[PDB]
Structure formats: C-alpha cells, structure tokens
Amino acid sequence: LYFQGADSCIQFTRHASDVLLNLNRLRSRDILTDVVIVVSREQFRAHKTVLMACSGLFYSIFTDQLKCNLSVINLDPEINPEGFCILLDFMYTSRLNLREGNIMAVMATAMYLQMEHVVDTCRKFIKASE
Ligand SMILES: CN(c1ncccc1CNc1nc(Nc2ccc3c(c2)CC(=O)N3)ncc1C(F)(F)F)S(C)(=O)=O
C-alpha cells in the first residue's frame, strides 16, 4: 500500500523496510558483499554502503581515500563478536535484540561503531534497570 505523503507525493509504506529485507537476503546469500569485517577471528560479510549508512566509524573508514579500497577490515579484538553480530543484524533489519546478558557488550560496541541512537537506547534501558 501507499499514501499521500506530506509533500503530496505518493509514498510507499513498506518500501524502505522491503529494501532493507532484500539487502539482508543479499547478505545472507553473499550477493555483492564487498567487505569482510573481522572481529576476534570471526568473519562477517557485508555491504560497505549499508555499514556507512548506519555507523560513524564505517562512514569514516569508507570515505577515506586509502581505506575505501580495503576488502577486509579488522576491528578491535576486545570487541565482543556477538555484540557486533547483534548490531550488524540491527543495521539490516531495524531490530535490536537487546537483553540483560548482552546489553553492556552491545553498548560498548555501538560506542566504538558510533551508532549514537543505539548507545542512547542502551543507556535508557540500563538506567531503567537501576
Ligand atoms: C519478487 N521476488 C523475486 N522475484 C524474482 C527473483 C527474486 C525474487 C526475490 N528475491 C530477491 N529479490 C530482490 N529484488 C527484487 C526482485 C524482483 C522484484 C523486485 C525486487 C521488485 C519486483 O516487483 N520484482 N533482491 C533480492 C532477493 C533475494 F532474496 F534473492 F536476495 S519474489 C519474493 O520471489 O516474488
């Protein structure tokens, strides 16, 4: 379905989420993935443009004339790979699987990746649990 947008243009309600769904299916099938992110010896295939769109850190890396060419990117090996995996899934789905047992790792990872809305959200949820 569609609706008359605030700019009087036709707007498709599911388009942005459908695009993201299709990009995640591409990732799942390893279609047009152009970077491997390595975290504590675990490898995650992804699309640079998606990473840049969601993360200040990846935005800086991939707009850098030298680093934009890299097909492998290593992160700090103290980063929790599950924390990364949760955030990568968030980038591709809008869904953040936050839990008692993962929230600290997720927040630390989001801080490192410069995903500020996620960091804020983790903070609010930590403060609620005080
Ligand atoms: C429309 N669908 C398809 N038709 C033909 C081929 C593939 C698909 C679905 N899969 C994908 N589809 C796309 N893009 C895409 C494609 C076909 C159209 C559209 C988008 C809009 C459209 O009207 N046809 N991108 C990635 C994938 C995926 F999952 F493989 F990684 S469907 C669900 O099977 O009815």
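Numbering starts at 1 and runs along the chain as it is shown here.
Cβ atoms are placed via backbone N, Cα and C, with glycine included.
Annotation source Swiss-Prot lists domain 'BTB' at 33-100.
The secondary structure of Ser60 (mutagenesis position), as reduced to three states from DSSP, is helical. Sequence-distant neighbours of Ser60 (mutagenesis position) (same chain, 6+ residues apart, CB-CB distance under 8 A): none. A mutagenesis experiment is reported in Swiss-Prot for this position, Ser60 to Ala (Swiss-Prot position 59), and the note states: Abolished ubiquitination by the SCF(FBXL17) complex.
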